[PDB]
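*Asks:* Please see the structure below; I have some questions.
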Amino acid sequence: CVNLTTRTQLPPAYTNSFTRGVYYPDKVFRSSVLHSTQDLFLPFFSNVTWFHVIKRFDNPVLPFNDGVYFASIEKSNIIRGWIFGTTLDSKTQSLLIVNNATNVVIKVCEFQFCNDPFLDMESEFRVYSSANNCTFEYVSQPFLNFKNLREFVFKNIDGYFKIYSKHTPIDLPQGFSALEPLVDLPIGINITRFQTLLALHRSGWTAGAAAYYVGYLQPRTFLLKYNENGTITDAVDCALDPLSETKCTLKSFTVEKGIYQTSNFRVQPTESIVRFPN
Amino acid sequence: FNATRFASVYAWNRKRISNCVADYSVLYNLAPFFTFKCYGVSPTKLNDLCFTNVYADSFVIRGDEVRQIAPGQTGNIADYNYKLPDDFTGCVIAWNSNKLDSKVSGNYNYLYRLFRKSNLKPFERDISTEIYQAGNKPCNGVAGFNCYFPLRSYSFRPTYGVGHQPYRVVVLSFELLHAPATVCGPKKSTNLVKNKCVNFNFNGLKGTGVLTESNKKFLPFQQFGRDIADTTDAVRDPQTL
Amino acid sequence: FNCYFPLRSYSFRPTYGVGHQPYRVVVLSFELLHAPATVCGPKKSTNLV
Amino acid sequence: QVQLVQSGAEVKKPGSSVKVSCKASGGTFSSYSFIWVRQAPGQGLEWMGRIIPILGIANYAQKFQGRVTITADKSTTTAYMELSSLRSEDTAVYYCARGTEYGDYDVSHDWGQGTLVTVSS
Amino acid sequence: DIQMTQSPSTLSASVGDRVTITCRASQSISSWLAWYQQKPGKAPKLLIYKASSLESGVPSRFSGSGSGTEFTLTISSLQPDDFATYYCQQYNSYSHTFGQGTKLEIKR
Ligand SMILES: *[C@@H]1O[C@H](CO)[C@@H](O)[C@H](O)[C@H]1NC(C)=O
Ligand SMILES: *[C@@H]1O[C@H](CO)[C@@H](O)[C@H](O)[C@H]1NC(C)=O
Ligand SMILES: *[C@@H]1O[C@H](CO)[C@@H](O)[C@H](O)[C@H]1NC(C)=O
Ligand SMILES: *[C@@H]1O[C@H](CO)[C@@H](O)[C@H](O)[C@H]1NC(C)=O
């Protein structure tokens, strides 16, 4: 482990999510059907956190919540992997994903992670000191003017870890793109926090220009339009705007002139009280 | 099951099993006559449900002592070497191995604990070899009077009777946790048929109808196909894509 | 090989646990129907009114 | 892992007895057993005796009753052999070999360098 | 006592060659047999015990095969460090006998 004190402290940036963060809900194939599904998603036009890397050294430990949307604008593969766990120590189980130039390594052990783990030809992996109880391993093909926009969605539902991925050539671009399923894992652990992994080109070491964005998912209902080839071409958020709610209610992308009944409102309680005898 | 040497009963091995497919029927070919007592689960229905982890414990014991490996049993191997919990589910498989673990001069590599201060909590290992002081005088490590070495050896010989010949014992333990089940047995298969009204199963999907060649193009990850009326109309064969 | 005798034995012993001690089972199956009931429980007849 | 050291070469008249030591260093000593094996210049191997000190079983070769006895010392973690009635044909080298409970006692996992014992006038 | 012999007494082999040594006892000794190699002038090292097991650190190229009263040790690809004396020892019943000693040599 090597402690780094060359950090430049700046507040995290914020930007607009636009219409990114849509993935295939399941394995079912549909053509020319508008289908409404309730699931965890990333709301349209929401705040998304922005981190830079260049001497910017941004490696904070972010909360996991119910799911993570992770985007990266980059070239020449600075980002390398991810770390998941509850205590990030050998006391509890920890999960490690890396993708070096050789292949992809997925591992589940009680790692003793370094305070500042990273990668430094690059063959210097200062990520952990010990691996005592290893309960799962997996190896598969590599996942790989900024030319790389890489999109990932990480979900943890009832003991299953789902990873969806997308790769595009090019702030966040304006457009629409469905995210295909990539990996399912029967990890069966609890995760409440995560950390990212970078590679540093030794020159001591210089970090190239790259940026990434983090957003959080929550449950809501979307409407998806499958083309005749089974590919999602457009989506509508059913809880963003009254026009959007009307479109969701009529289950169509165009609503004719008139007046429509969408839903009902009711003011929620503010606080709670209690009264019991003396 | 085919290992050359099993660990001693007091220092019994512990093997973890996960993310695998097990065909237990082959286990019926070990011996012409052998014990296959199973607790909490029918042996013939071990190929249908499945669990999250499997625990295998293998060792060698004297034949007539085999009845001590069971929940709620009492004796010497039961409480000094290996103890099973009362609420135990799984199976125990013990078979004679006189042709493999018997020496004409006599085997001495198999050891069992004889003297212990207290009983053994279920699923506990005790590898301590410190001398046992039977009496009140502290001998401080000499095997004299009232001081006995806790480990004794089974002098296995092929000339012994069936009541003392060595027996290999393997215990399988199952359990259920919130983690998804992974150790599930084989599921078999059957040849495909086309252009005929048949009953079919596809990865747990029941159905009845006519299978025909399809012109639809799924995505690589797509499995099923649904029409306008939200019914299954296209399927992907799990064996041949 | 792969030719097993289909019958096995319940080697009952007094020292077994509760989960392996023998249990005697008797199943009574009825065929309750409108046919003349040839088996009726203990009741009392009464004069016809 | 475990280092085996024997005594040195010894020259002695046939009318006496020879004591040979063998020290093993490494791991727990209470789980080990000791065998003594001979190597004559004009032919091959011949085993004499095996000792389990923790269980205390001694077994000597059928042609070596009353001539050699092997004992073990726990404090020094050593083994000793004493052989009496030295004969002229008994000039050869001795190997002290060691067997482990994890495995087999009869087999010898580690071997000593050997002691050349010779008798003449 | 079990009287046991190995064949051949002397075998000439070369580097990269596949050779075999056979070792037969008088009666059945079950599968209790061990193999030892001896460079002339030093102590032997065990290679195979139980006639099947490979010791840790011993190269996996050496192969043992046998059930009882006949055993074989085979070398697939020989190296100049394989020229030594090969010794069997049975440890079924007391009075453990040994082998004669097979010398492996190069062709002159
Ligand atoms: C993003 O956050 C900033 C401050 O945190 C806020 O001013 C801005 O309105 C947010 N973006 C959107 C689209 O609301
Ligand atoms: C994580 O989940 C486990 C069970 O799945 C639970 O026992 C544990 O308390 C959870 N951790 C936290 C920090 O809530
Ligand atoms: C669907 O695929 C066909 C051929 O595979 C292609 O001609 C057509 O353009 C595709 N449709 C769309 C909307 O991309
Ligand atoms: C399944 O097995 C068959 C025959 O063994 C083979 O032809 C086919 O390619 C295999 N498919 C997969 C996905 O393993």
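What you see of chain C is 486-534, where the numbers are those given in Swiss-Prot.
The deposited model was determined using electron microscopy, 3.5 Å.
Note: Cβ is positioned from N, Cα and C throughout, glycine not excepted.
From Swiss-Prot, here are the annotated features:
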MUTAGEN   C:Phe490 to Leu  Increased resistance to neutralizing antibodies and human covalescent sera neutralization
MUTAGEN   C:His519 to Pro  Increased resistance to human covalescent sera neutralization
VARIANT   C:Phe486 to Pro  In strain: Omicron/XBB.1.5, Omicron/EG.5.1
VARIANT   C:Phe486 to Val  In strain: Omicron/BA.4, Omicron/BA.5, Omicron/BQ.1.1
VARIANT   C:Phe490 to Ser  In strain: Lambda/C.37, Omicron/BQ.1.1, Omicron/XBB.1.5, Omicron/EG.5.1
*Asks:* How big is the gap, in Å, between the Cα of C:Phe490 (mutagenesis position) and that of C:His519 (mutagenesis position), rounded to a whole number?
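*Replies:* So the alpha carbons of C:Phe490 (mutagenesis position) and C:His519 (mutagenesis position) sit roughly 46 Å from each other.
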*Asks:* Test of understanding: give the count of other CB atoms lying within 10 angstroms of the CB of C:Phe486 (variant position).
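*Replies:* Here the count is 4.
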*Asks:* In whole Å, how far is C:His519 (mutagenesis position) from C:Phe486 (variant position) when you measure between their Cα atoms?
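*Replies:* Cα-Cα, rounded: 55 Å.
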*Asks:* Relative to the Cβ position of C:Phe490 (mutagenesis position), how many further Cβ atoms are located within 10 Å?
*Replies:* 7
*Asks:* With 8 Å as the upper Cβ-Cβ limit, not reached, which of the recorded positions C:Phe486, C:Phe490, C:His519 neighbour chain B?
*Replies:* C:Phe486
*Asks:* Note down the number of other Cβ atoms within 10 Å of the Cβ of C:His519 (mutagenesis position), including every protein chain shown.
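*Replies:* By my count, 5.
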